[PDB]
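Down below is the structure, laid out as structure tokens.
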Amino acid sequence: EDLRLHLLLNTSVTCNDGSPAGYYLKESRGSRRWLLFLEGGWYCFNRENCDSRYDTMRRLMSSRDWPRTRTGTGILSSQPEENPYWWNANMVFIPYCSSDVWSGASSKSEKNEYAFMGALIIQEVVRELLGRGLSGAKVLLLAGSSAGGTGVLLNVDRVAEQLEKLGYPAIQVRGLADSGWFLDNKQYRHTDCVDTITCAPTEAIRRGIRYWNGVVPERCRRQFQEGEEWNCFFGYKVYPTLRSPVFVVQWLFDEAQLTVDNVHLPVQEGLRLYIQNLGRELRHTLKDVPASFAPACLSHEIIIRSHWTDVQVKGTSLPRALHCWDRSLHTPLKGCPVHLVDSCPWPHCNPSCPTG
Ligand SMILES: *[C@@H]1O[C@H](CO)[C@@H](O)[C@H](O)[C@H]1NC(C)=O
């Protein structure tokens, strides 16, 4: 229970139900590294599915029941045994209570049953942390898992711009996007968007942006233009538009990707080819991503799991790869790689994959 809750002092920046958003913080004095982690947990995109999420996933829509502390795990752990990478950093966990993939900029009002303020929550957390020691930082790593990983891609350059505009151009802003790199690929079985479960992420996100007043990074917005901003939620399309260094962690056979592809796991030829092609497409999208870790496993998220150190690609663990990334940001480094993508073509062809 080492990270302590702070509700935002600006109480106009709210969770979905208008309760104040917030963050959990464990300071490390004398460290100039700050890790801000964005929680995940899917999204909702219309009144009916947001109402259902409010009934049974209320902690993802409200701060009213949040505990006063949370325990840091994985990359948020302060113990070097669990976190070889950044155990001495200042740790921040930002709960996901906006259901908008961290993209929204709309308040609850006479027009809006819910507030979708994800993009403003991140900005407000950064602003309030500056007065709690972030002003002295050398590196701010914005990390996140699942929808929080996509949220890194959507917001890392805006955090960089915010700090520059606030007069902190020496803080190096970097991103770590875990399990947020999705493909707008053909589904294995096909359903028109006629309700929540049948609606593919491209259609659900196009609807969500309008419902949330969702915002995307400026260079990506300028490429795709009005009505096409949903493209910016897909990592392989938004990443090339970003300026901040971003390390991409993505299982090749991500369970959430398979879910949105209508795959539910003896596998016959059509599905075998489908799965193999998914891994091949994911690997292709990462070919020119220099800092990446993409194991051939059927799983979902990694960085805040306590056993995150166990998986390796080509003999290198993720904490090692992240350390090599830090060194690279001081020509490639002898024995300390940063681009680690499996080439074997089937889930758990890597023996270090999580056991489940
Ligand atoms: C509070 O947050 C809102 C929404 O982002 C912003 O417009 C406003 O300037 C903030 N107010 C203060 C006092 O920081």
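Counting begins at 1 with the first residue displayed.
According to its header, the structure was obtained by X-ray crystallography, 1.2 Å.
Here the Cβ of each residue, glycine as well, is placed from N, Cα and C on the backbone.
In Swiss-Prot, a published mutagenesis experiment is listed as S146 to A (Swiss-Prot position 232), annotated Abolishes enzyme activity. Unable to mediate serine depalmitoleoylation of WNT proteins. Residue environment of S146 (mutagenesis position) contains 25 other Cβ atoms, counted within 10 Å of its Cβ in all protein chains. Secondary structure from DSSP puts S146 (mutagenesis position) in coil.
Swiss-Prot lists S146 (among others) with the feature active site, charge relay system.
When secondary structure is read from DSSP and collapsed to three states, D254 (active site, charge relay system) falls in the strand class. Summarising the annotation, Swiss-Prot assigns active site, charge relay system to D254 (among others).
Secondary structure from DSSP puts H300 (active site, charge relay system) in coil. The active site, charge relay system feature in Swiss-Prot is assigned to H300 (among others); the stated evidence is experimental evidence.
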Intrachain C-beta neighbours of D254 (active site, charge relay system), sequence separation six or more, cut-off 8 angstroms: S179, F182, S299, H300
Spatial reach required of the 7 unmodelled residues, as Cα distance in Å from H330 to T331: 11
Distance between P266 and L265, Cα atoms (Å), gap of 3 unmodelled residues: 9
